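Enquirer: Okay, handing you the structure first.
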Amino acid sequence: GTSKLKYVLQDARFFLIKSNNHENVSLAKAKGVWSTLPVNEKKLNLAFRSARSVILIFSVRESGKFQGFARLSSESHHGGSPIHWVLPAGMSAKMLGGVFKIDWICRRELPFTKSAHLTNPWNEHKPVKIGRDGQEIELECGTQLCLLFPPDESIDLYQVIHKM
Ligand SMILES: CNc1nc(Cl)nc2c1ncn2C
């Protein structure tokens, strides 16, 4: 079924996350955390207070796919056992210092070929696959993109709904 999923996405906000490598997305799936650059960190903290759900939709660069989507369960927090992110060039551990907790909604992939009919009004109506890390996706486009993912039958949204 999709009814609880649609309830979680109701009036949600959506942000595109572009990860430079697969390792960090795998780590996020295993540990339920994400970290971003300070400019996007501030944006996500503001959104977390503003909406019933904030959804991160993940895409590893050069993969041609999205790798899933997750809901923020907290604002960013510092002061913890360092998440062993794989850092690309120019990326330092301090720039990824804020850790958001997230609850995965779908850990299944979706190829960009299946989202070619969705454009994002907040990025000049370019295909939704196009955008830098942190690009906000307008409500209707983000809802339809999330609904395109294959169902993840390993997940129970009952606990997510009560976090709302
Ligand atoms: C753990 N967070 C991240 N990991 C990698 Cl590899 N790239 C990122 C990123 N946040 C923004 N970008 C471009």
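Residue positions begin at 1 at the first shown residue.
We read in the header that X-ray crystallography, 1.3 Å was used to get this structure.
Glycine residues also receive a Cβ, built from the backbone N, Cα and C atoms like all the rest.
So Swiss-Prot says this about it:
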- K18, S19, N20, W34, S35, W85, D133: RNA binding site (BINDING)
- 12-149: domain 'YTH' (DOMAIN)
- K18 to L (Swiss-Prot position 361): Does not affect ability to influence alternative splice site selection (MUTAGEN)
- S19 to A (Swiss-Prot position 362): Does not affect ability to influence alternative splice site selection (MUTAGEN)
- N24 to D (Swiss-Prot position 367): Abolished binding to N6-methyladenosine (m6A)-containing RNAs (MUTAGEN)
- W34 to D (Swiss-Prot position 377): Abolishes RNA-binding and ability to influence alternative splice site selection (MUTAGEN)
- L37 to T (Swiss-Prot position 380): Reduced binding to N6-methyladenosine (m6A)-containing RNAs (MUTAGEN)
- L44 to E (Swiss-Prot position 387): Does not affect ability to influence alternative splice site selection (MUTAGEN)
- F66 to D (Swiss-Prot position 409): Abolishes RNA-binding and ability to influence alternative splice site selection (MUTAGEN)
- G68 to I (Swiss-Prot position 411): Abolishes RNA-binding and ability to influence alternative splice site selection (MUTAGEN)
- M95 to A (Swiss-Prot position 438): Reduced binding to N6-methyladenosine (m6A)-containing RNAs (MUTAGEN)
- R132 to A (Swiss-Prot position 475): Reduced binding affinity for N6-methyladenosine (m6A)-containing RNAs by 100-fold (MUTAGEN)
- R132 to F (Swiss-Prot position 475): Reduced binding affinity for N6-methyladenosine (m6A)-containing RNAs by 9-fold (MUTAGEN)
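Map the listed features onto the structure and describe their local environment.
Expert: Under a cutoff of 8 A between CB atoms, and with a sequence separation of 6+ in the same chain, the neighbours of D133 (RNA binding site) are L16, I17, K18, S19, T36, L37, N40.
Following the DSSP three-state reduction, the secondary structure of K18 (mutagenesis position) is strand.
Within 10 Å of the C-beta of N24 (mutagenesis position) there are 23 other C-beta atoms, taking all protein chains into account.
Cβ neighbours within 10 Å of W34 (mutagenesis position), excluding its own Cβ and spanning all shown chains: 25. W34 (mutagenesis position) falls within a strand when secondary structure is assigned with DSSP.
Taking the Cβ of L37 (mutagenesis position) as centre and 10 Å as the limit, one finds 13 other Cβ atoms among all the protein chains shown.
Under the DSSP three-state reduction, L44 (mutagenesis position) is assigned to helix. Neighbours of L44 (mutagenesis position), defined as other CB atoms within 10 A of its CB across all chains, total 21.
The Cβ of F66 (mutagenesis position) has 26 other Cβ atoms within 10 Å, all protein chains considered.
Here the Cβ of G68 (mutagenesis position) has 24 other Cβ atoms within 10 Å, regardless of which shown protein chain they belong to. When secondary structure is read from DSSP and collapsed to three states, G68 (mutagenesis position) falls in the strand class.
Annotation note: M95 (mutagenesis position) sits in a helical segment as assigned by DSSP.
Close to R132 (mutagenesis position) in the fold, though at least 6 residues off in sequence, lie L16, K18, each with a CB less than 8 Å from its CB.
Under the DSSP three-state reduction, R132 (mutagenesis position) is assigned to coil, being neither helix nor strand.
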Enquirer: Just the mutagenesis positions from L44, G68, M95, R132 whose C-beta lies under 6 Å from any atom of ligand 1, please, or none if there are none.
Expert: none
Enquirer: Near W85 (RNA binding site) in space, meaning Cα within 10 angstroms, which of the mutagenesis positions do we find among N24, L44, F66, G68, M95?
Expert: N24
Enquirer: Neighbour count first, Cβ atoms within 10 Å, every protein chain included; then name which of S19, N20, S35 tops the list of recorded positions.
Expert: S19
Enquirer: Over all pairs in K18, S19, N20, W34, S35, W85, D133, the listed RNA binding residues, work out the largest Cα-Cα distance in Å.
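Expert: Output for RNA binders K18, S19, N20, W34, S35, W85, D133: max Cα distance 16 Å.
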